[PDB]
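In what follows, a structure is listed as structure tokens, so that the remarks can point back to it.
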Amino acid sequence: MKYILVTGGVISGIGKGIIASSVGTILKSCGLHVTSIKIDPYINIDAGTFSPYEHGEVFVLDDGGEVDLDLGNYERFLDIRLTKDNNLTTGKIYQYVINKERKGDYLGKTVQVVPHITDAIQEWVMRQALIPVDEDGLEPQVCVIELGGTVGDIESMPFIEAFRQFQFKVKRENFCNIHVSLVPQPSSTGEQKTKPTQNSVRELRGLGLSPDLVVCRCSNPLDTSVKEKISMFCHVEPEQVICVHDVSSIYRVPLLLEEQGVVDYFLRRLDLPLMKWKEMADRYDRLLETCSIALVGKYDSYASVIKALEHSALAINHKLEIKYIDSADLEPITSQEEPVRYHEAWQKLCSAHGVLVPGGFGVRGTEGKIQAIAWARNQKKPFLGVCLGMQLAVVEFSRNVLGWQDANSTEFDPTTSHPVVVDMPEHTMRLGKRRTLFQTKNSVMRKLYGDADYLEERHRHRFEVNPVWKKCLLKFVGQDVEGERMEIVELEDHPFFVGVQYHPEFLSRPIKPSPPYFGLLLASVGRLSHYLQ
Amino acid sequence: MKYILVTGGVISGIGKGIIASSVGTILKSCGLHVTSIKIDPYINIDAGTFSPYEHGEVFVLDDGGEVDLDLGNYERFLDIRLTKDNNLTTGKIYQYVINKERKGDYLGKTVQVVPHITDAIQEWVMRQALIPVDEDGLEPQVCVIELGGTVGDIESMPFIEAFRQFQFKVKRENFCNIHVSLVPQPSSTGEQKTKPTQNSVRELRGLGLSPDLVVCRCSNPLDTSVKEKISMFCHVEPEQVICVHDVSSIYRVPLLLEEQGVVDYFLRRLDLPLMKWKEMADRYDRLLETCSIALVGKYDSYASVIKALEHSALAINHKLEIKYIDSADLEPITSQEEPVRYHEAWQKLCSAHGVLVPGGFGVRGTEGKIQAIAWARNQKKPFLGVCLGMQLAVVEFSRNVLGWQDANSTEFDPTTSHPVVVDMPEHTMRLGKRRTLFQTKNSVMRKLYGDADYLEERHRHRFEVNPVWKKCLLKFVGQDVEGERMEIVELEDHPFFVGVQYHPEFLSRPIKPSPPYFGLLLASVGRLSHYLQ
Amino acid sequence: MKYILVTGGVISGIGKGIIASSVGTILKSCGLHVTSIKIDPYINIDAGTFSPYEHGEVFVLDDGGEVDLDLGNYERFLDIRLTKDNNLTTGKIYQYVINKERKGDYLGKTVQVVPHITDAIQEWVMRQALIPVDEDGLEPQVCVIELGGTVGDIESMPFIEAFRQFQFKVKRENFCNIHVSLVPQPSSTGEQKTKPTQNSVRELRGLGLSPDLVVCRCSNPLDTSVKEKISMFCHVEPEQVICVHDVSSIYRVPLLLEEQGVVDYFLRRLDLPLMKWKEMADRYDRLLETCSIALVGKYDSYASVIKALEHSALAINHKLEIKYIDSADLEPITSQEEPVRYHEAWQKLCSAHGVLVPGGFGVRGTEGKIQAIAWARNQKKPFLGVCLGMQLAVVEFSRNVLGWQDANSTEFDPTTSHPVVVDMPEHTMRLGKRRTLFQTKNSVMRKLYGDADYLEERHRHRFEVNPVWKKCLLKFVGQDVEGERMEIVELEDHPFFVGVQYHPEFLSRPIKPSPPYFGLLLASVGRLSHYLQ
Ligand SMILES: CC(C)(C(=O)Nc1ccc(-c2cncc(C(F)(F)F)n2)cn1)c1csc(NS(=O)(=O)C2CC2)n1
Ligand SMILES: CC(C)(C(=O)Nc1ccc(-c2cncc(C(F)(F)F)n2)cn1)c1csc(NS(=O)(=O)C2CC2)n1
Ligand SMILES: CC(C)(C(=O)Nc1ccc(-c2cncc(C(F)(F)F)n2)cn1)c1csc(NS(=O)(=O)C2CC2)n1
Ligand SMILES: O=c1ccn([C@@H]2O[C@H](COP(=O)(O)OP(=O)(O)OP(=O)(O)O)[C@@H](O)[C@H]2O)c(=O)[nH]1
Ligand SMILES: O=c1ccn([C@@H]2O[C@H](COP(=O)(O)OP(=O)(O)OP(=O)(O)O)[C@@H](O)[C@H]2O)c(=O)[nH]1
Ligand SMILES: O=c1ccn([C@@H]2O[C@H](COP(=O)(O)OP(=O)(O)OP(=O)(O)O)[C@@H](O)[C@H]2O)c(=O)[nH]1
Ligand SMILES: NC(=O)CC[C@H](N)C(=O)O
Ligand SMILES: NC(=O)CC[C@H](N)C(=O)O
Ligand SMILES: NC(=O)CC[C@H](N)C(=O)O
Ligand SMILES: [Mg+2]
Ligand SMILES: [Mg+2]
Ligand SMILES: [Mg+2]
């Protein structure tokens, strides 16, 4: 079992998780079984507590683990499905050591960061690397470990100290370190300034790790002079200095790393035994005709959602132009306070070829979602409602077709006489992979799902369609195995108007877009009726 | 005597010397006498040894000190003239302590960095601050000390350790620290990333200095959220967090700092007792008509030269478009190897309204300077030759008017039968402020110099017009006090064709452009004959 | 050429130079040619400027280099004779780079600590290691480099950074690092506290060197538990953790290191191709009868002097008890101010079996030296005067035999009518190895020097016997080659009363004591008249 530690230098956000995922897909293209671990240096046990503006888009695993979006990048670059504990955190590891101490497992010895926390990190990394997360049950050959944050943060110090030991616990042929840095090119200077990379490598070596690769996040490509200054002051070979510059599509980043020789490096360095990504890149860069989706949302918070639309767009062979609409601008109160916000949002929503109402929590902007769904019903615009979008598609059909004008969920208005979507916990949240049964053949969604009698999809919600009001409601084509819970709704006498109670986007891959996002893209270009035919 | 230490964070080149100079001109606008010290953490005693690609444009002081371009920024933002030792270096300070040790002045004690080098830095800073560098002999009230490099470099550590002591030697009301940092805004992220500023302030506090001001070099203005994150993690008041964003003209940087409240801060913080810069900025931003100068040079290396043209441009009320021409592209051999380089250079040189041949050293590109001067003579283009440009204007007039086709300097071709410019050392280099006498009234240069019988200008050259060949040569209107050395040449029967043996640009200020650069700008827009009239 | 860097941890003074010398004599016992370099992180060029209380006993090399006492430990543990530049300092290396910069050798580039000073250190270390300092002209196989100071001092950082590069310039088989630390055992705690060693190794690894050996300066031997805690937290093998505890004699320190396995370690670790020290130790520890020497001195400052007496003592097979007498206590003014100091000093001087007046500078205590020599003449006590002791033996014979009661040197009393020892510079100081000729056979000193017609000895003085007054003066048996300078004086009609103008102690080795120190030891036990017979 080989390990690659990806570490971040000057700043976060510089594509380190894309580099980690690209290194993984490169090694998978070498025929290796590859797993991945994200370390997030935060005290939070799971991302499920986060407001989607900080560590945006909590990605939901099969087991119900609410984790960082980087775990979703791993599942998209590599055909793996991960477990909760592939997201390591200081909360998870300190709680482990604390509970272990309270049980007496440390045998009356003083517990402390070195060794006991640094051992716990190594134990965890070894354990999770041996788990066959891959699409078939084969034991992984390499684990790409991404350390979040930046080096020399007080939060990252335990993990770097653990990896400093780890490279002597496993042999050097089993441990590589990549340092992903920034080389800024200021307006103030015109030069590509390597100084912060040099200081960050110096800092990392002060913590006892020496970069085997220095991967520079550049905007423009590195000059030779700057690369030789990096090689010099980072005390490493020129071949081991890489530029990841700005590129047109995500699909080029493995190819850029391939060109830069990292594959050949890893093969020799770790003693180890992608033409689709050329194709997808070249295909992307020659898309002329454009679809347009209105994303009517509250909240990067739509990372998986956007990616699922781009997969779908590339599959139908169109560009995508996503009309990001703040749902709080489609509310009639924004017509009072800011008529410029109100009319620009409705220009965007009307010019859109279809509309997507994504999931979320809280009242704020829900009435703007309900008005965006009303537009999409009555003007026959292709509609996808995801999680909350299904719940509010049942509220909108209740208000403006059934005439139950009071109707809402018990999340927002528990005082309502028509609680058409109700708090319905698992006898907790309906969270992770559940099986949905198709209750019929009469579904376009069933046809898009390949005419299977069931599907299994990742859920993350507390509320469901009320089974009393269901009798008056809007064909609930997908149900749970108990028949208790409605999980797909499809409206009769519309081109495509779907609510799904799960999150389709978490299972979208470039090679296989999720069928409701594909159906939305197909319908909003009029190709769905050809596809189903 | 008050001290302000300006320190650099993430990178160099982020306008720290402009910030230091702006802080100085702000305090001078408060009516204070202000001096400045640049510390360059390099082992070099003086910049006179540098190739102009590294620490480009060696600025020459009155005393003959060859120093960094930042000393020239101090002389341009503040009407001061500095001494050699206002450029402090590790070479100057270690050589001081070493020579002092060899003389036994440390009384048989072991000399070491702390205290003896850190004392020497403090001694130097106090001594040079008491020197009246200002336009009248009044003792300075504040010294702006700029520390070059970045904090936590092994070179900068002695100086930061010295300043850590200094703030307890002089009282806190006599010592302020400004930290000039970078807040990058990546294409990869869209966010303004404060992390490297936080780490740099943390690093600086590890070296025992706490930022009184954190000045963020931004591209775009700081968001409130980012400023509050800086104030938090740098543990300082929001009012003490400043953004210096990108602005149109240099003239706005004091005004931006003024708006950001730093003047009011310094006045209270140091217990101390610019409308022209509004004017110059607004004047600059509304210039419509453009002059164009061909800068036919070898080598930022033309920093003072460019600034002198921009002063002149703003004074005549035109824009400037500088046609940077690599002199090595005007050589006929570049017509052989790269005819695209050769013709683009001659398009630039012919479309130019006048030509400037700046100073320099070595053969490389001199034949391209000689061909650019030949163009400027015979096509009656306004010409300024500076230092080497005068020497080569005497070579060109010798080759193509006198027919001495062999002619060159003894620097390039010592074997020549017509050594028309010869190695003529000071009985060393002719370096620093010398007095030139005007040998006549018949000079446009004398009229531009206000009809004075002499001028005093900063020289930096080893070679001079041969007094033998002078008799055959091209009116040498300016001579030294000995009559040994020709120091201005002016050609008869041309609009404006001047060689000066000194560097006029080192004495250019926004409020007073140097007369040959002004005369070139005036002549290349046809206004000179009105100005002299 | 192999390198061993010895580095110091918690404090200086913890026997690091004895460890370095012991490692050298171990490798020399393996049949290797071994050289040594001391790095002193101080700004001083040479130790010749020091007051003997700081870096006490300036050791004088053949070339006239005045260096630290550790260079003398190298010459005593290994039969080598060193050059000036085997003492490296920051003064020597910064002056090198500065002078090299002023000559333009750095080609207009910015000189800075990394690379240019760190390169200069590596250049120096390589150059001085190739010099055959050994007793025959064979090129060294290993250089033991001792870094003075402690790790993580701002002074030591350039050298550790140089060695961090050096281990990748030469291969790992050519570079070993030993870390000599302290393990304190407080009265407050009873435990041996490894924490400062762990922190010092952590600090050293932050500077990029990892201990190949951790040598603990212990008082008492390490416990197993403490050694295993060191091995753990210093992340190194138990076999690579060594205790150098307190031992009876210096002769045991190589044997202790041998027992601890370091020889076997170095042989494998550096891929390389002492029974006298058992003997000398066992011989020392069974010495019963004692000689006693009065050391009547001003000033560790007598390190070489003490060692030369101990060599002599071990050779005659007696113990030595050195009566350290502050010469300022034998002055009659101390009878006025402190009669307890005055009488204790004269009890010590009278109970002594012989007296040694060592070299020194300045008036202070010279009248106490003159009174100690007066005692030794007239009471027929065996006397050795070294350098200043010869000069003052000519002053004392002038005052109290010739009756020139005014007599002194021109150093102390230039106004004197009998300047019997005069300032006589080299047409500078008479410094380093000079040849002395014996002007006769009638000398006990010539017999002790093996009946050679000349000797060559290390001098360090500015003053000499006046050749005018010489005619009235006390047989000057040793002269320089010019006959200008008297260099041995021997008094007729006394058991043994010798002045030497050189320093015999710098050439004393355990296997060969210097003959005047041996003659003093022999005479003060009455064995000299048997030895010469
Ligand atoms: C949104 C879109 C269209 C895309 O091309 N985005 C894009 C483009 C360029 C970069 C980029 C540019 N330079 C440097 C770096 C880095 F490497 F340094 F970070 N990145 C990042 N993201 C897309 C479709 S599918 C997807 N992502 S995905 O579903 O995970 C799939 C891969 C498995 N994104
Ligand atoms: C060349 C030109 C026309 C100029 O406007 N340049 C320019 C413009 C903007 C900035 C700038 C933008 N944002 C931020 C910062 C910083 F503060 F963060 F660095 N700077 C820097 N330089 C000029 C004329 S005169 C001169 N300079 S000068 O002769 O010394 C005189 C002042 C005394 N330059
Ligand atoms: C003065 C005397 C009698 C002596 O035994 N001293 C003594 C004794 C023990 C230690 C000692 C105890 N524990 C630990 C460590 C260390 F290793 F950790 F430092 N040292 C140090 N010095 C002596 C004679 S000859 C000489 N020295 S010498 O001429 O250079 C010759 C060797 C070539 N000294
Ligand atoms: O203002 C000054 C004065 C002196 N120096 C000194 O000159 C050296 C120049 O070094 P830089 O700071 O330019 O760093 P670099 O070349 O290693 O990296 P980038 O430019 O690519 O970011 C520094 O390390 C410092 O010792 C300055 O950088 N700037
Ligand atoms: O990938 C991950 C995982 C975890 N974390 C953790 O979350 C914290 C988020 O902090 P950031 O790294 O975003 O830093 P910041 O907000 O102080 O500064 P800028 O964004 O303006 O540059 C970090 O300090 C680290 O502890 C990440 O940053 N990224
Ligand atoms: O007062 C306290 C409280 C807590 N601790 C904690 O317990 C740990 C005990 O560790 P020590 O400080 O005893 O260090 P050590 O055993 O590594 O080394 P020596 O004793 O040989 O010097 C420390 O590292 C700290 O985390 C104390 O040491 N002391
Ligand atoms: N995942 C979501 O979109 C949440 C929807 C809704 N708030 C619920 O809890 O069911
Ligand atoms: N300052 C310059 O332009 C130098 C010109 C020429 N090389 C000289 O030494 O005179
Ligand atoms: N080495 C010494 O003892 C110095 C003796 C005397 N001061 C001289 O200079 O000669
Ligand atoms: Mg640089
Ligand atoms: Mg952040
Ligand atoms: Mg302990």
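Chain B residue numbers are taken from Swiss-Prot; in order, the displayed residues are 1-273, 282-307, 312-439, 447-492, 497-556.
Backbone N, Cα and C atoms are what each Cβ position is placed from, and that goes for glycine too.
Annotated features in Swiss-Prot:
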{"type": "ACT_SITE", "residues": "B:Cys399", "note": "active site, for GATase activity"}
{"type": "ACT_SITE", "residues": "B:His526", "note": "active site, for GATase activity"}
{"type": "ACT_SITE", "residues": "B:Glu528", "note": "active site, for GATase activity"}
{"type": "MUTAGEN", "residues": "B:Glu161 to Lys", "note": "Localizes to cystolic filament structures"}
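With a threshold of 8 Å between Cβ atoms, the recorded positions B:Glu161, B:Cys399, B:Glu528 that neighbour chain C are B:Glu161. Spacing of B:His526 (active site, for GATase activity) relative to B:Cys399 (active site, for GATase activity) is 7 Å (Cα to Cα, whole number).
B:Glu161 (mutagenesis position) sits 37 Å from B:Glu528 (active site, for GATase activity), taking the CA atoms of both as reference points. Residue pair B:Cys399 (active site, for GATase activity) / B:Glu528 (active site, for GATase activity) shows a Cα separation of 11 Å. Listed recorded positions: B:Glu161, B:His526, B:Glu528. Those with a CB atom under 6 Å from ligand 8: none. Neighbour counts were taken as the number of other C-beta atoms within 10 angstroms of each residue's C-beta; across the recorded positions B:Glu161, B:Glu528, the minimum falls on B:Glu161.
For B:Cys399 (active site, for GATase activity), the count of additional Cβ atoms within 10 Å of its Cβ stands at 22 [all protein chains shown]. Counted within 10 Å of its Cβ, the other Cβ atoms near B:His526 (active site, for GATase activity) come to 23, all protein chains included.
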